[PDB]
Amino acid sequence: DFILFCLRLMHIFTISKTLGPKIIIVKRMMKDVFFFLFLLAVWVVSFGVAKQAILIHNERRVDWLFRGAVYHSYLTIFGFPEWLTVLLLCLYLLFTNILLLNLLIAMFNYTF
Amino acid sequence: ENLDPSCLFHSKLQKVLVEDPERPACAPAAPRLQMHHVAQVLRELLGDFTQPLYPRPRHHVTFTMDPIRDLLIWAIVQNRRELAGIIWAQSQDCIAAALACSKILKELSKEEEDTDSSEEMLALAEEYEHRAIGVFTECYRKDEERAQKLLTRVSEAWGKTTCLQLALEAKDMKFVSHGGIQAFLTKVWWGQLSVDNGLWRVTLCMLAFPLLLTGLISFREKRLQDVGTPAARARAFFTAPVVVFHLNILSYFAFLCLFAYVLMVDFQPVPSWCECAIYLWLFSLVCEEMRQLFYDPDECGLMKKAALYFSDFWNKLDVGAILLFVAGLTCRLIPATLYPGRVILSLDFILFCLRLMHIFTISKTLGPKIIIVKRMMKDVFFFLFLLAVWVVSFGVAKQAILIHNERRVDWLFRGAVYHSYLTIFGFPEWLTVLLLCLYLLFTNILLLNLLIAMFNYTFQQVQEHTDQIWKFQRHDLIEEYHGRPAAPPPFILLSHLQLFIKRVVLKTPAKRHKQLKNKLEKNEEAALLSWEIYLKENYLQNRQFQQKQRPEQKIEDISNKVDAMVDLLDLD
Amino acid sequence: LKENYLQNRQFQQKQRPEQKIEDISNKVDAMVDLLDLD
Amino acid sequence: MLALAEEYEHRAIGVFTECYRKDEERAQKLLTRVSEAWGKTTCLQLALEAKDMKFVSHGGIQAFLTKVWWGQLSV
Ligand SMILES: [Ca+2]
């Protein structure tokens, strides 16, 4: 409820001349923000499940390996195994560093 | 017989005359022009889906049915513009006629092997699709319902095809991008129930069985809405294709969760039960796609239907995932290759989860963005080659200067590769500052502006008509889920078995449904055609009045009056 | 083909609207001179 | 003088696009030929040395460059 109260302070910027239309713009942008973030979430879950399947055997560990792989996927999302590691990192680079970012740039520029 | 010789249609007719064997059966030197030769060369132009127009005799004056059709085709095929513009105004059912002329002119303009007449033919075809749009928008603004009824009807005059199929096969963007036909597609997509309920209401009625028996959601055709026959209401609710779409999405989601669970924990060398349920569901999916291939509503080419199936993107992706799963099971059955079978099934899980991106095509705002990304990937790839050779260049240069020659296999090589990866992901004082500032100047600036420029550039073009492409794309999704049975992929075997045992012994092969195509009665069709004739006569007057109101025409009229006046004053 | 091109060029230059306005103006000036001569 | 030169490159583009729309092959043959009247130079070399963007940006001459670039085999 403190978060809800502090959200109410954004109403102050409506009275000023230059600031209000930007708030009205953000109120429109949130709609396709949400439906993008679903697409991003299912994508990162897909690569997390694929990596934890290939590079770790089947183990019934409850909170150790699960939170470890989840923290690995979180660190990836926030930003002879030589050929295999280079292939996995370059595939994650090619997908994540490029495609959905241009999707966001295109959609946000379009609605703006 | 007196068609002019220089045109393309005369050349194709003179070929198909001598390709007939029945004339060397009679006499080789004498050519006899028959009507079914013209019908054959017209069937080659119009498409395979239509039946021949002029029949062959299997044996005073005599009229064929609808002679204005024949005169319009004879004026169209040899690019006489002003004759066609005159005798189109006399035509019976003009909506189908304009689109058929547009299809004929596009197909005849493709094979021209010239330059002037090809552009003339394309301009004429575009003009005729404008005529069809004008007459249909008059019929739409007057009455909402009969204008919808005018689309799905079969037309005897043009070889038993509907108007919508001609508009699709001729690839007319501006006709199907009209508001009324899009409203028709939405009306078919929402099915039996009313179109104003919203998505969350259908979601809650899908989750809750007794909520449909209440006063919730909506209906149209209020004989079912008022009187309570909940068996019929439930059959109508589960018949609708939106419901079948959400059921397939939910079943696919549960299938993916079970596949991820068995891949993460239950990959066993002994054959497993949670695996065999998934093999059952995947056999269900492949039998569904085989049924989707074998559907032939009209008589058509099997190889042509195969090219039509494999032309589509998601069919290629679906059959690739099926083939990879077939390979993965044979890799799983051999005990020596169990872990390669595991990694193959993981890559196939990636392929299955890529299929969930298809859901966003149906929504209004989201689909054009997918069409934009499908264009952007092409120069994405050729950029990433340039980025890779660049980072390899600085990695090799740095590892050459700051490390001596050592034959270490995996230690120093993976160390330098991890250093280059950490660089890519984001008195040695002067040298280190120089190396870091050089990597800063190159990496933090140049290729980033290359990406910004190229991506902005291609977005500025594809953004313009992604919407017009998507409105044309919208049809086949609705047609497929109209054709698909209602059961989710667990029970679609129970749906498939009755159809398969029925088709073999005594049934029809395939028949279209009476929502997309139907044959009207004569008593209704006469009044409908008279209504359309009267609205065409209404449209032509507004067109000629608007063309008279143009300013350049007023200037030309004043000039002609002034020339008449100076001639009159010269005569005095 | 050059002789073919020149005719299309001069016909397109004749079809311009400002040239039509100038032609109407010259005809009207000829007419007012003729009515002044009577 | 600059306006007159731009007008004359428009004249050259118009006559060449007529020759191109009528026949595809002889229009290609018209470029590479040597001209005795203007000191034994070809037309393409004059269009390059005069720096005319709109002449070499035409579709037919670009098709000629593609045709030379693909060489003996089909394009
Ligand atoms: Ca399919």
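Going by Swiss-Prot, the residues shown for chain B are 524-582, 614-980, 1020-1165, listed in order.
Header entry for method reads electron microscopy, 3.7 Å.
Each Cβ is built from the backbone N, Cα and C atoms, and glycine gets one as well.
Feature annotations, courtesy of Swiss-Prot:
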type    : residues                                : note
BINDING : B:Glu843, B:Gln846, B:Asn869, B:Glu1073 : Ca(2+) binding site
MUTAGEN : B:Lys918 to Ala                         : Decreases in sensitivity to PIP2
MUTAGEN : B:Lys952 to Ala                         : Strongly reduces channel activity at ph 7.3. Increased residual channel activity after exposure to pH 5.5
MUTAGEN : B:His973 to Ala                         : No effect on channel activity
MUTAGEN : B:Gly980 to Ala, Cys or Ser             : Decreases permeability of Ca(2+) over Na(+)
MUTAGEN : B:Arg1077 to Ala                        : Decreases in sensitivity to PIP2
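Recorded features from Swiss-Prot, shown on the structure.
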residue: B:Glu843; record: Ca(2+) binding site; Cβ contacts under 8 Å, 6 or more apart: B:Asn869, B:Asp872, B:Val873, B:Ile876
residue: B:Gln846; record: Ca(2+) binding site; Cβ contacts under 8 Å, 6 or more apart: B:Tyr863, B:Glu1073, B:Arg1077
residue: B:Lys918; record: mutagenesis position; Cβ contacts under 8 Å, 6 or more apart: none
residue: B:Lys952; record: mutagenesis position; Cβ contacts under 8 Å, 6 or more apart: B:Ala970, B:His973, B:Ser974, B:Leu1028
residue: B:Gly980; record: mutagenesis position; Cβ contacts under 8 Å, 6 or more apart: none
Pick out which of the mutagenesis positions B:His973, B:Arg1077 has the most other Cβ atoms within 10 Å of its own Cβ.
B:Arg1077
Under 6 Å from ligand 1 by C-beta, which of these recorded positions make it: B:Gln846, B:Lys918, B:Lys952, B:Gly980? Sequence order, please.
B:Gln846
Give me the count of other Cβ atoms within 10 A of the Cβ belonging to B:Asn869 (Ca(2+) binding site).
15
Chain-mates of B:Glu843, B:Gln846, B:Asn869, B:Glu1073 with C-beta within 8 Å of site centroid, Ca(2+):
B:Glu842, B:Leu847, B:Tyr863, B:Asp866, B:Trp868, B:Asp872
Chain C, Cβ under 8 Å: which of the recorded positions B:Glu843, B:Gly980, B:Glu1073 qualify:
none
DSSP-derived structure type at B:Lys952 (mutagenesis position), helix or strand or else coil:
helix
Other C-beta atoms that fall within 10 angstroms of the C-beta of B:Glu1073 (Ca(2+) binding site):
13
